[PDB]
There are 2 protein chains.
Amino acid sequence: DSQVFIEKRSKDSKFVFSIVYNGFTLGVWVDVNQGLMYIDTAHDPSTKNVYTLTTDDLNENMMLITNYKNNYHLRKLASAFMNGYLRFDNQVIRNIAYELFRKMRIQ
Amino acid sequence: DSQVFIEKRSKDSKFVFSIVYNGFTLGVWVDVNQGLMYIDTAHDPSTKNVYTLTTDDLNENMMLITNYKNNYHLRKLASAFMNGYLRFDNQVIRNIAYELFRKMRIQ
C-alpha cells in the first residue's frame, strides 16, 4: 500500500514534540538540513511539548485556528504534511497519522 | 470585529490565482519580499489558475490530500493561513475566507 512517504528518521534528525492521540504517543522529529519531518513511535518521555489529541476532541486541539495561541507544533505538522515534507516510519504510523489528520479542521 | 488580519494588498504584491467559491471570485495575491499573501475581490479574468470550490464539493477541491496532484495553490493558501501569513482586504472577505476554510479537510 503505497510505501512512498515511508522513510525511517535520519541520523541527524532531532526530536521536537509528541502527540498523544487517544492513548498512543507519536514522536515528531525534524531533519533541519533536509527540510523533512518524521513521525515515529520513538519519543523523549520528558518533554514539555506534548499535545493530547482525542477523537471526541474536548480540549479542541483538532481546531487549528480555534487554538492558534497554543498549537504551534500542530499547525506546522499539518503544513509539512500538505507541503509534502512529512515522512512516516511505517505504514501503521502512516495510517494513524492519516486518521488523526482526517478529524482536524481549519476553524 | 477583530480587524487584525485585515490589510489591503501592497503595491508590490502580484496576482497568483483565483478561487470561485460558490459563484463568487476571490483573487489571491503575493508580496514576495514581505512573505504575505492577500485575498481580495480584484483578480485577473484571464488566468489559467482558477479553482472552483462549492459547498456540496463535487469536484473534491475541499479535500486537500485527495486532490494533491491538482490543488497546489489551495494547499499553499491553507498553509499561509495556518502559519499566520494570510491577509484579507475586508472583514466581509475575511468572513468568506473563514467559511471556505471551515469545510476544507486534510483527507
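Chain B is numbered as in Swiss-Prot, which gives 226-332 for the residues shown.
Header entry for method reads X-ray crystallography, 2.3 Å.
Including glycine, each Cβ sits where the backbone N, Cα and C put it.
In Swiss-Prot, a published mutagenesis experiment is listed as B:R327 to Q, annotated Decreased packaging. On its own chain, B:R327 (mutagenesis position) has no residue at least 6 apart in sequence with a Cβ closer than 8 Å to its own Cβ. Reduced to three states, the DSSP call for B:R327 (mutagenesis position) is helix.
Here Swiss-Prot describes B:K328 to N as a published mutagenesis experiment; the accompanying note says: Complete loss of packaging.
Under a cutoff of 8 A between CB atoms, and with a sequence separation of 6+ in the same chain, the neighbours of B:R330 (mutagenesis position) are B:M287, B:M288, B:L289. Here Swiss-Prot notes a mutagenesis experiment, B:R330 to Q, with the remark: Decreased packaging.
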